[PDB]
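Data block below; observations after.
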Amino acid sequence: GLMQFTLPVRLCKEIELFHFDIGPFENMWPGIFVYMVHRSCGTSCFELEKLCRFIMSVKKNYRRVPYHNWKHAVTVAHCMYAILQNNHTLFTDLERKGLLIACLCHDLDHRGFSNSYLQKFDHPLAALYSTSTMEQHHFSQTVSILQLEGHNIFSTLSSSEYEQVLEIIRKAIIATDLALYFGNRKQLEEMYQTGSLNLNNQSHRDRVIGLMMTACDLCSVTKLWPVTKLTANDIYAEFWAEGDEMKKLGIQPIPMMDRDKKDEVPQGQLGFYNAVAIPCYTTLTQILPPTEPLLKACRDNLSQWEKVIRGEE
Ligand SMILES: CCc1cc(C(=O)Nc2ccn3nc(-c4ccccc4)nc3c2)cc(Cl)n1
Ligand SMILES: [Mg+2]
Ligand SMILES: [Zn+2]
């Protein structure tokens, strides 16, 4: 009850910043997550024993893939922590509870393959979930783990509060399907510009949380350059393995996933910054002004990819 997690001084200070990198010491990541729940939510939000058991079963259900792994889960949860801590009074008690868990769980049991690849392979998951295939699976794995004996971290919530938190988690996890991000961001653009955006309107809050989820999910482009550039290698290690698997089904993959087209990566990163990342953080910054550092860091990385193209690195 009187038992805080504390971090060494460098981590205690830097964990508060958006560009924080959780480090290569896997055994410190559970403690970093508990630290973030305790400061974001409270020491009372969850029974410590249940939370620790939940975290460790979540870890066990992430796979040893190059990018969509336990380190990504915790990294996406830290970006949500930073957003929440910089927007103290905008979010409900249930939202603070749900969103860190949603982020920890958002890629549960990812195999390193896109929704597209599952549909072309004709994976059983693509017949069970026709759109947002992996994201409905991630939500299903989250409910599975919440239902294991001793793993119900929400046990103190009423029936209707429990239903509300699981609904916040479902929508937050579905929103990490980047196919749904383009339309969500356009509606948020129109709503903000015509002044109709209303944070008491639940369907509006849902949209804003969806955009927060995209921003956290993509937060590798908001790190200091050496972190962003080394993370890119892990992202492409998966894309290129998917490319190989498309070639095995007799399908020329898109260039993004074709290892023969490594040379075109810098221009590919430019498209992604310009079509996805910058717009994401720009709209987030308009809605939630204290998230501006995410946008500033993204623009710094865009300018580094521009330097790569110009052979200045
Ligand atoms: C799983 C989602 C995800 C994706 C990315 C990412 O880097 N995306 C993207 C987008 C689009 N192209 N096009 C290319 C490309 C095009 C032609 C030739 C070679 C390459 N390369 C990417 C890379 C970053 C993060 Cl943080 N999460
Ligand atoms: Mg995902
Ligand atoms: Zn993710």
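Sequence positions for chain A are given in Swiss-Prot numbering; the residues included correspond to 724-1036, in order.
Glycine is treated like the rest: Cβ placed from N, Cα and C.
Note on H791 (active site, proton donor): other Cβ atoms within 10 Å of its Cβ, all shown chains, come to 22. Marked as active site, proton donor by Swiss-Prot: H791.
Annotated 3',5'-cyclic GMP binding site per Swiss-Prot: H791, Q992, in sequence order. The secondary structure of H791 (active site, proton donor), as reduced to three states from DSSP, is coil rather than helix or strand.
The annotation divalent metal cation 1 binding site is assigned in Swiss-Prot to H795, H829, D830, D940 on the grounds of experimental evidence. The Cβ of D940 (divalent metal cation 1 binding site) has 22 other Cβ atoms within 10 Å, all protein chains considered.
Long-range Cβ contacts of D830 (mutagenesis position) within its own chain (separation 6+, distance under 8 Å): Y785, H791, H795, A796, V799, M857, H861, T899. Annotated divalent metal cation 2 binding site per Swiss-Prot: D830, in sequence order.
Taken residue by residue with DSSP, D830 (mutagenesis position) is part of neither helix nor strand, so it is coil. According to Swiss-Prot, the mutagenesis experiment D830 to A carries the annotation: Loss of activity and of zinc binding.
The mutagenesis experiment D830 to N is recorded by Swiss-Prot, whose note states: Reduces activity 1000-fold.
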Distance [Cα-Cα, Å, rounded] between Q992 (3',5'-cyclic GMP binding site) and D940 (divalent metal cation 1 binding site): 16
For the binding-site residues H795, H829, the one whose C-beta sees the most other C-beta atoms within 10 angstroms: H829
Cβ packing number for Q992 (3',5'-cyclic GMP binding site), 10 Å threshold: 24
